[PDB]
Every structure is written in structure tokens, then in C-alpha cells.
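*Asks:* Mind having a look at this structure? Questions to follow.
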Amino acid sequence: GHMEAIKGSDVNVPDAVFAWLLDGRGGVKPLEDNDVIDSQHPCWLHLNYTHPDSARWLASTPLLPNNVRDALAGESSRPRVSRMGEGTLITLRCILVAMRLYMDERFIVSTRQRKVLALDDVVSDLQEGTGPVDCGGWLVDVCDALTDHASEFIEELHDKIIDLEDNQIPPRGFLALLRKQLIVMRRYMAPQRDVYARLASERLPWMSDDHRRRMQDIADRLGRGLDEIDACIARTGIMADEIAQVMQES
Amino acid sequence: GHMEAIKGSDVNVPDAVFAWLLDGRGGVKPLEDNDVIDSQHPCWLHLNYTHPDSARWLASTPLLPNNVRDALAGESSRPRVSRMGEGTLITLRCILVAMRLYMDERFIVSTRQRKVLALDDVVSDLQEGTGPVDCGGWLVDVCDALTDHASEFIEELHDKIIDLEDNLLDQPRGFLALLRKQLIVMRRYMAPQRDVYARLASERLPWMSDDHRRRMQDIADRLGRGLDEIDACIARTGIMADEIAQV
Ligand SMILES: [Zn+2]
Ligand SMILES: [Zn+2]
Ligand SMILES: [Zn+2]
Ligand SMILES: [Zn+2]
Ligand SMILES: [Zn+2]
Ligand SMILES: [Zn+2]
Ligand SMILES: [Zn+2]
Ligand SMILES: [Zn+2]
């Protein structure tokens, strides 16, 4: 509560995908101009940075440092965390669609163009009254959902590959496709895994010890995923080589 | 037609709900052993994965990769699309029934336990020569039909809440809570499914024209809107929870 409160009207963007106050018990209520936003009543503002009103807010609001306005407007790629004083700027990837957020103890503003399937898990939990109760718990639930999705996909590639290891030669272009996807997962998940690890050790006021603990688990989970991606990549290379032998045996 | 034909003998399951061969002009004929199955004349096998022959077939047949075998047996919950090389595995929901299918250019095997009413619109069309003419057209008409049922249900949910609001203007515990519970169940299932439709529209699948993608996009965007309605209804119920509180 070391921070100054915010007026609802100050973050009440009309064309926002979501404009919510967390009720501190797992649910949400509609943001309103007269609400007071503080660390016990955080606001989550979710925007399509393409919609008119959203772009203008993003472009002019005093609540954002000048240097993050562009990022949130889409000008960011690599998974990354940064600190702009009291605030924290985070870019994350899903399986590659991107989620960009600026948040502090009082509020979160996240933006995207293409929908982030991970956020729907959090929105559903909130609608059900079983979501995050504060800003720290929100980021943790988001990073957890992103990791659920990344993990599920990594395992899907693993199974298709295991299948290939037996079932005859593969259809033309397929093995080359799996390899390409693994390499794309690797390129973006390695940095993102470092974002998780940093949030887990960085001393954030609005992140508790439990929060940093949950994150570290999420970071190790993802770490184990990159490990599996790497073994899979090696297998796709071995498979291509041995496929060439099968063909030469004509 | 980059794939080689299937015997039709290799795809006969006596207890099959129905096994059809499409005529590539909007109609079907019942499948037969000598029949030739290919991209021009695809086959639709519709299974109740409970029945003995169907289950044994799903388990044994070499037409299906092994890693999709368990799913078609009911071992899948969330809507999902997975590319298994030549084939694609799709899990889909209707309002909550599940439909599961593996398909390529030549054939479709779909499975369910409880009936998926949506399919009745695809089957009727076929029974009348106005159905799909190839595998890509089938997948589109099927998603279209499911989105239709979902959409009608969403609309019906909204109207129920309006009826509630009209009564409150002329002024039943749990009624609101049930509605809310229904809306969230809907939201839970429909978010992922919209993602599936979105994939089929972005994915480069041989047996889908650009038109099929065009139509898949329309269906995805339409399910997107449906989720907006659901969220609007959800927020509506929370307000009403108070409008009653004051009483
Ligand atoms: Zn503070
Ligand atoms: Zn995701
Ligand atoms: Zn999920
Ligand atoms: Zn592997
Ligand atoms: Zn072909
Ligand atoms: Zn033919
Ligand atoms: Zn119908
Ligand atoms: Zn409504």
C-alpha cells in the first residue's frame, strides 16, 4: 500500500476486452469510474491494442511510463521482463502469439491482438470465483496456464515422434515440420523460462514468498520442457539420417 | 489424390452407426466391400466407440495411427486439433456431448457414446444430395452445425435472464445460480473449441480449399462472438444477484 490509489475513471477504457476489479476472493466485478483502485482492489485491464480507444489510452495515459507505450502497442517480440521503477514490463509467448503486460501492486494492463488461450483459463476461474485474489497471484496463474499449454504441446510433438520411430517411412515434409516446430519452441521458451526464474527471485513487493515459490516451480517445469524439446530435436536429426538409409535400400 | 485408395473391405464395421461413401456431388451411398475409397469418393465411418466391433476395429485397424487410438476411444475431453502427419485428430463438444474424429483426404472416422444432434443436419443433407462433396466440406458443415447449436443455446440463455429481469420489474433461489453455472460451463468448453476452428482456418490442410478456410474463419469468429455474449450474460447475472439482494 506504499503506492497512491487510482480513480476508476482513469483506467475505464470503453472498448476494453476486460476491465475488472478483483474482489480479493477469487472473483471479479465490473470496473466503474467511481471505484478506487488500490492493492486490496487491483484492476485488471485487458486490451486489444488495435481497437481505437485502447490505442489512444495506451498512447496518452499518465499511468504508463513513456518508454513502455510502444511495447504494449505491440512493439515487442522476445519473452522478457523489465523494471520501470514501481512498474514491471513483461512480454510472454504462447503456442507464436504474444502477451504484453505492465503491472504494479495496484493494477495490470495487458494487451494483445490475437487471443491468448492461456488468459481464458484465468478469465474462466475469475468468472467462477476461483481465480487470483491479487496482482501477484494473477501473474503466477497466467504463467502457470501458459506453461500448461506449452507442456501439452511439447508432449504432443514427443508422441508423434515416438510414433514415427516405428510407423515405415514418414509422409513427405512431416519430419521436417516437427523439427521446425521444436526449434521454434526452443527459440522462444528458453528466454521465457528465464523470465519465470527472474520473477521467482526478484524481490517484488506485490509478489509473496509463496508466489515466488510457485513461480520457481513453473520455471523448473518449463526447464524440464526445454530438456525434452532438446532430446526430440536430436531424435529428428537421427531419424532423417536413418530415413535416408531406408530410401537407399530402395 | 496423393494418397492411395482404401479397400472399403478394410473399413467395414457391422455395428457402425453408419458407414457411408460420398459421391462427390452432395450425396452418399451405403458403403460396400468392393467399393473404392479415395479423396474424390471419401468414406464417413461413424462409430459408437462402445460397441464391440467398433472398439476392436478402433483398436486393431492399421488405418489409424496408434497415438490417436486412445482418443477415439473416449480418452480426450478438451476440444483440440492435432496433426498426426497425413491425418488430423479433432476433439469437439456440443451442448455437454463430445465428438471425436480422425480424418484425411480419403476417409473420416468419427466416434461418440451419446448422440451428437448437430450431425443430423449433415446426415440429412447427405440423405438428400445436398451434403458435403469432400472431406473438407464435411468438416466445415460439421463445425457450422455445432456452432449453430451452441449459438442457439447461448441466445436462449440470454433470453432466460431477460425474462428474469422483466419479472424483477414486476417486483427464485438458485435459479440465477444455475444459469450462471450453465454460462460458465459453456465458456469453459467454447473457448478452446474456438481455438480449434481458428486453427483449421489457419492450418494448411491439403483437403481444404481456401474457401474451406474462408468458411472456417467465419465459424471461428462466430464462436468468438458467442463467448462475448456469454461473458455479457455472466456479468449480467452478477448485477442481478444484487438487484435481488435489495429485496
Ligand atoms: Zn505498496
Ligand atoms: Zn497458450
Ligand atoms: Zn488451458
Ligand atoms: Zn522427445
Ligand atoms: Zn491427395
Ligand atoms: Zn474414387
Ligand atoms: Zn441441428
Ligand atoms: Zn446476455
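We number each residue from 1, going along the chain as drawn.
The backbone N, Cα and C atoms fix where each Cβ goes, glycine too.
Pulled from Swiss-Prot, these are the listed features:
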- A:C94, A:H149: Zn(2+) 1 binding site (BINDING)
- A:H158, A:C232: Zn(2+) 2 binding site (BINDING)
- A:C94 to S (Swiss-Prot position 92): Contains only two zinc binding sites (MUTAGEN)
- A:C232 to S (Swiss-Prot position 244): Contains three zinc binding sites, but the third site shows a decreased affinity for zinc (MUTAGEN)
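Surface or core, plus neighbours and distances: that's what I need for these features.
*Replies:* The Cβ of A:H149 (Zn(2+) 1 binding site) lies under 8 Å from the Cβ of A:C94, A:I95, A:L117, A:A118, each of which sits 6+ residues away along the same chain.
Shown in sequence order, A:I154, A:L157, A:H158, A:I161, A:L178, A:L182 are the residues of the chain, 6+ apart in sequence, with a C-beta less than 8 angstroms from the C-beta of A:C232 (mutagenesis position).
Within 10 Å of the C-beta atom of A:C94 (mutagenesis position) sit 21 other C-beta atoms, taking all shown protein chains into account.
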*Asks:* Could you tell me the whole-number distance in angstrom separating the Cα atoms of A:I95 and A:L96, on either side of the 10 residues that were not modelled?
*Replies:* 5
*Asks:* Across the 4 unmodelled residues, what Cα distance in Å links A:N167 and A:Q168?
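*Replies:* Spanning 4 unmodelled residues, the Cα-Cα distance equals 5 Å.
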